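One structure is given here, and the rest of the page talks about it.
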Amino acid sequence: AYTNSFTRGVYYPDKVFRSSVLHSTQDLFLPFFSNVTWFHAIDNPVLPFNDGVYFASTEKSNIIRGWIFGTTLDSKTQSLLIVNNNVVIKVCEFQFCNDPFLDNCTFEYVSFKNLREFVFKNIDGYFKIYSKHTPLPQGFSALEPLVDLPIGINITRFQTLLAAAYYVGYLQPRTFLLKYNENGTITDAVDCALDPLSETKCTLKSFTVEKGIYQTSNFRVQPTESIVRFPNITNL
Amino acid sequence: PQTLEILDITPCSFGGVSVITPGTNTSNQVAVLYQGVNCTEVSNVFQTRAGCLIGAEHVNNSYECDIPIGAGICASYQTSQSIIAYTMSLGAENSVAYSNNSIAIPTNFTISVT
Amino acid sequence: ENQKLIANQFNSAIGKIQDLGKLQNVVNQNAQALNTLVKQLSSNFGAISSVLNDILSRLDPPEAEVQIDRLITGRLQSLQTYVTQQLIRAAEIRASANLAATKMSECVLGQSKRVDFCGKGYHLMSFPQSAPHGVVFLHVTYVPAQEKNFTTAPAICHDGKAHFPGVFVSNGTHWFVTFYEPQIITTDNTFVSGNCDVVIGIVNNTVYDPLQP
Amino acid sequence: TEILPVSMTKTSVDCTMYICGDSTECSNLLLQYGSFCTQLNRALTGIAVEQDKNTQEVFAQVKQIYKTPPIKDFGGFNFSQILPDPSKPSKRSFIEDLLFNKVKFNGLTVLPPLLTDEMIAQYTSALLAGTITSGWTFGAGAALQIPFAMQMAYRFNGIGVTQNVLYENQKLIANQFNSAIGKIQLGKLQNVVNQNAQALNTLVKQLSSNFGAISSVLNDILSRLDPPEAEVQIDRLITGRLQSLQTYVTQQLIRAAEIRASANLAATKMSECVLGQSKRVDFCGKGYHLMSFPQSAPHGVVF
């Protein structure tokens, strides 16, 4: 099943504090109204990892207790074993079978009515883990950086494991205008590339556009093919 | 270089792209002007001297205009209510009844504090 | 008996202000000029960075002078661009300040006979208001509003004399002199010179003379 | 016959097509210069909205639009080429055509004016029908009728001249009107068109200038060298072409202040010479002023 993630996947791009500013950053966030893939575990197959993923879940029993991030997953690439009991984070390798058992390693670390959103990233070897626990609804909630890991590895495939409804996202490089409040948190956001009224809002750097006509961007027709010509079969 | 027909080079269709909107306190739907380009290149298609004006509807009537389009076209927001693209009306088409014997001063006055 | 017309309309028009396009534009244009200037301190202009401390303290002074020379050109072009926009924008404001000085002299400190200089209509009087970085003129003007239609002739020879007037007006059968105030036709504001072949278009009608009664 | 300019030609520039036409690494280094043409585009848009204010302050001095009555007994001027003829498809007046007769794409875009040539000529014919049929009283609200031999008499008495000149010599006025416009059939107006033309032409020919680098074309610099040293060469092209834009835009801002000073003079002459009579000496022509007529020449007005 596929569904519509309305305004989700908007996290804090930096640890800078800002208060009541309309800040425009060009960071990879989950686009608005994108295509997110609803799954049902009634199992948990392979997933595509491109530029990080927006995870989510909707459980009243806290049943998901595992992430396994690896290309080969046979104790060759650095996999992870994140568990939510505290978010205890085992970045070391365990010898997995075809399906790891429910009910020499490098790094170990300890830090109906619930959403568990888990935006991931891998830029400059800094494996970022964001989070938000908010009891896909019609609303808006920013995601705070929960932990960061300077592993410096390449990952391209993963599989969430439990001892039943987990969603995946698609992160793309996209301009985004943020809206901080008095409290220093994000209360609204605008993508400025989805529909023509949105990119008006970035050119004004505001939210309440007044009645008028605004030169938002420039139109250009890209070339289609190439035409290279040289004279008739002369020389021989 | 192969045959001897002479063929021109004219540049690719470029231009600006403007967004015609009412207030966000008023409406949410917008018109999208494409400046200068005839719009066989690029919602309700409408061609003007300014360029293509998609997303709004041509109206054969004429009103005192609100949002400057360009080249004698203006946009507004009314009938539910949508965005209309019409020729600007220049004011009421008064006809003065001039005679060899006629004069006029208006009846009452307003002490207008401009 | 029309100070009650004025006072209400003066209170309504000050209310319509309560219910500043030129002045708020001036405040905003200065703000965007200053804000673009400060954001130029985050531009590289081709250098490694924009914070002057890390250009000095990341690499050797041998080529640090070259890199800071590219940075100082970008900052100086940004400062020259800001100054030459302030000089042009101050010439615009000085044209508005000389127009406001002319309106103070000719509309407040006197009455202007100039058409549509101190407001639409027959200008009566102005009041300046000491608005932020500007001035608001309450142009009290005498505007007649609800139209009419009279009937008049180029001149009126009564018994062989062409008059030069004050406006000959007539509501449909009788002639009034005139603001729409029908007063009696009198030779006080019309003077006699010529004849009724000496003004084209002339018709024949009475002209009340004040020496007779 | 006074020829005043009113409006310049509206021009908007796109930087990433001008400086860095079909190049991505040029756009990346243009981004490294921060934000220079955000404010260049706001400078040129401020010029372009200003020209719409100039044309709408001079001609749109009245709210209504008055029609010349089908019988036209307006004292006898050469009003066939002055007042509009229904023969021309793109409707103007032949006097406006006489002034029309006498007067590319490399990122530069010539945006059209809002107030078209037919709509300006409708404003002007409303001012002509307002002046003839209603005099000065059409400047207060709508038109309030005045006969022609009554309004020129009052235009004598308002300048201290006795009212016995056009009341006795109307055939002199109609013949001298034919002869003086006959002498006419545009120094200030052709100048404004020419200065705009040389401004854009020098801007285009700057792309043939290499600014001390190896070449003035984009692709040869990219092909011959590599991001080690092409980086230096393309920096000369960008900072050469960016100074060419700032030079052009600064010359456009100064030239738009000149046209606005002549647009406030044309708005003052429309108010005080057309919508009324001026007591000012030598403001609405040499001599004792009776009345003026607007004539919508291209990018200007002829009084």
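Note that chain C is numbered according to Swiss-Prot, with residues 918-936, 945-1090, 1093-1105, 1109-1143 shown in order.
So this one's electron microscopy, 3.3 Å, going by the header.
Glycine residues also receive a Cβ, built from the backbone N, Cα and C atoms like all the rest.
According to Swiss-Prot, the natural variant C:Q954 to H carries the annotation: In strain: Omicron/BA.1, Omicron/BA.2, Omicron/BA.2.12.1, Omicron/BA.2.75, Omicron/BA.4, Omicron/BA.5, Omicron/BQ.1.1, Omicron/XBB.1.5, Omicron/EG.5.1. Residues near C:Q954 (variant position) in space but far in sequence (CB under 8 A, at least 6 apart, same chain), listed by position: C:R1014.
According to Swiss-Prot, the natural variant C:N969 to K carries the following note: In strain: Omicron/BA.1, Omicron/BA.2, Omicron/BA.2.12.1, Omicron/BA.2.75, Omicron/BA.4, Omicron/BA.5, Omicron/BQ.1.1, Omicron/XBB.1.5, Omicron/EG.5.1. When other Cβ atoms within 10 Å of the Cβ of C:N969 (variant position) are tallied across all protein chains shown, the result is 18.
The note that Swiss-Prot attaches to the natural variant C:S982 to A is: In strain: Alpha/B.1.1.7. DSSP assigns C:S982 (variant position) to coil in the three-state reduction, placing it in neither a helix nor a strand.
Quoted from Swiss-Prot, the note on natural variant C:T1027 to I is: In strain: Gamma/P.1. C:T1027 (variant position) has a Cβ environment of 14 other Cβ atoms inside 10 Å. In this structure, C:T1027 (variant position) is part of a helix by DSSP.
C:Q1071 to H appears in Swiss-Prot as a known natural variant, with the remark: In strain: Kappa/B.1.617.1. Summarising the environment of C:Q1071 (variant position), the number of other Cβ atoms within 10 Å of its Cβ, over all protein chains shown, is 11. DSSP assigns C:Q1071 (variant position) to coil, not to a helix or a strand.
Sequence-distant neighbours of C:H1101 (variant position): no residue of the same chain at least 6 apart has a C-beta under 8 Å from its C-beta. According to Swiss-Prot, the natural variant C:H1101 to Y carries the annotation: In strain: Theta/P.3.
Listed in Swiss-Prot is the natural variant C:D1118 to H, annotated as follows: In strain: Alpha/B.1.1.7. C:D1118 (variant position): 11 other CB atoms within 10 A of its CB, across all protein chains.
Annotation note: C:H1101 (variant position) sits in a coil segment as assigned by DSSP. Rounded to a whole number, the C-alpha distance linking C:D1118 (variant position) with C:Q1071 (variant position) is 29 angstrom. Within 10 Å of the C-beta atom of C:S982 (variant position) sit 8 other C-beta atoms, taking all shown protein chains into account. Proximity to chain D, defined as a C-beta distance under 8 Å, is registered for none of the variant positions C:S982, C:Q1071, C:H1101, C:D1118. Straight-line distance linking the Cα atoms of C:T1027 (variant position) and C:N969 (variant position), rounded to a whole number, equals 48 Å. Checking the variant positions C:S982, C:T1027, C:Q1071 against chain B with a Cβ-Cβ cut-off of under 8 Å leaves C:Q1071. Put simply, C:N969 (variant position) is 65 Å from C:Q1071 (variant position) when counted between their Cα atoms.
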